[PDB]
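Report on the following structure.
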2 protein chains.
Amino acid sequence: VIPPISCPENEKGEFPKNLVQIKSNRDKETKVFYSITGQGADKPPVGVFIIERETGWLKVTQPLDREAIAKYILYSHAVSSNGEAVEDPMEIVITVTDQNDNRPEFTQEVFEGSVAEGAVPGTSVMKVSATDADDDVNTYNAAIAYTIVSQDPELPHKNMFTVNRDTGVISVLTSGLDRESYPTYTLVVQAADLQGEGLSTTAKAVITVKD
Amino acid sequence: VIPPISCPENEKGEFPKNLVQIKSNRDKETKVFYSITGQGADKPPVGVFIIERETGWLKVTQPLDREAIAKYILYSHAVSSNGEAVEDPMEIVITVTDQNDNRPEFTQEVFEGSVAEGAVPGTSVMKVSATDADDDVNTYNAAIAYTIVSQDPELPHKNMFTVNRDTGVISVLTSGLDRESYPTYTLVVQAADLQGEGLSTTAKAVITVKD
Ligand SMILES: [Ca+2]
Ligand SMILES: [Ca+2]
Ligand SMILES: [Ca+2]
Ligand SMILES: [Ca+2]
Ligand SMILES: [Ca+2]
Ligand SMILES: [Ca+2]
Ligand SMILES: [Hg+2]
Ligand SMILES: [Hg+2]
């Protein structure tokens, strides 16, 4: 039988690239010709994978995309020169492994929230959220951390609020909200993967100060 | 025989993680017990890879790091309950695949250069350099793009210099350099992987205007 095969997405260099060599024992009693079927082979997407009919070498012809197709299920066939299948079709599972090629994406471009000016420091205000198309199950490529990039106006001073880097919940950090002088605040928030050390994106959070 | 084995670095989840099942046809004649040898198995680093003596499942016991060890070479053994090896040791090559977990780093914290004030626009001044520890052969995780982040001072005007994104060579972009007015310039340069779209780092290029 053939064991599982893995290939990293976004591979660069020259193609095609060798994956594994399929071989039938009957090769010693007859000339055998190899073929593959399945989505990724003879079915759309066609030709992503190919196999040399005489050598039995399975190959990949282009860079892969885990976010497009993360797993291919193919079937190899072995037929003798006489026209008879010398083996029962063998299943081949090709797993596409992940690369951090997607920046997180906030669920909204502008999040809205409000807070009473007398709110004691530590009061939760609102929550922002971002997703990441990468592999959050097997890697850290989609492990998001939230941070506040800027505040406008920066009065009475900067850091009027803060954000929980895990939950995206924004809270009152200090006292001093003054609806009369600074009615609203526009915060630029950031979401970055690799636990905050990777790719990032930003969005806005507009907070209205109530009485 | 065993096909190539690959495993991505920095994997998360519960360990051990299955890789492949090894079996001996000799089991038909007697009970067989499997084991592995090699650096990464019984020899340092000990226990990175283990094998179930009865089922033959080769497993990985911890997250790997391509920048430390990118390839392991082990050997599987198959011994009968009577004490006789029923197969010759089989070589297993385990390839560690890359993840973009290293940001580029400039070869110097501050690069120094000089240029005569009469220099015509388009004159090469100096060069800045950065390296990236990731896989530059199989991925774009180490493909660097250079850019200028800021210019101090921003006089006589902004864009006095420019940098080739591929080579890192800094050139005179516009005319107006005069040491009598502004003798030195401090540029913040940035190097980012994934061809400029990934992880980034910065440094400074100090340029001195001469007569
Ligand atoms: Ca992708
Ligand atoms: Ca990806
Ligand atoms: Ca990501
Ligand atoms: Ca590493
Ligand atoms: Ca890198
Ligand atoms: Ca790496
Ligand atoms: Hg591959
Ligand atoms: Hg693995």
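The residue numbers of chain B are those assigned by Swiss-Prot, with the residues present covering 159-369 sequentially.
Note that Cβ sites are derived from N, Cα and C of the backbone, with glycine treated the same way.
Under the heading of mutagenesis, Swiss-Prot lists B:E172 to P and annotates it as follows: Adheres to and takes up L.monocytogenes InlA coated beads. Long-range neighbours of B:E172 (mutagenesis position) (same chain, six or more residues apart, CB within less than 8 Å of its CB): none.
For the mutagenesis experiment B:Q220 to E, the note given by Swiss-Prot reads: Increased affinity for L.monocytogenes InlA. Greatly increased affinity; when associated with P-172. Close to B:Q220 (mutagenesis position) in the fold, though at least 6 residues off in sequence, lie B:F173, B:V206, each with a CB less than 8 Å from its CB.
Here Swiss-Prot flags B:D259 as Ca(2+) 1 binding site. Under DSSP, B:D259 (Ca(2+) 1 binding site) is assigned to coil, being neither helix nor strand in the three-state scheme.
Among the features that Swiss-Prot reports, Ca(2+) 2 binding site is placed at B:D259.
Per Swiss-Prot, Ca(2+) 3 binding site is recorded for B:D290. Note on B:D290 (Ca(2+) 3 binding site): other Cβ atoms within 10 Å of its Cβ, all shown chains, come to 22.
In the three-state DSSP reading, B:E172 (mutagenesis position) counts as coil. In this structure, B:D259 are the recorded positions from B:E172, B:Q220, B:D259, B:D290 whose C-beta falls under 6 Å of some atom of ligand 6. Counting every protein chain shown, the Cβ of B:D259 (Ca(2+) 1 binding site) has 20 other Cβ atoms within 10 Å. Annotated pair B:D290 (Ca(2+) 3 binding site) and B:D259 (Ca(2+) 1 binding site), C-alpha to C-alpha distance, rounded: 10 Å.
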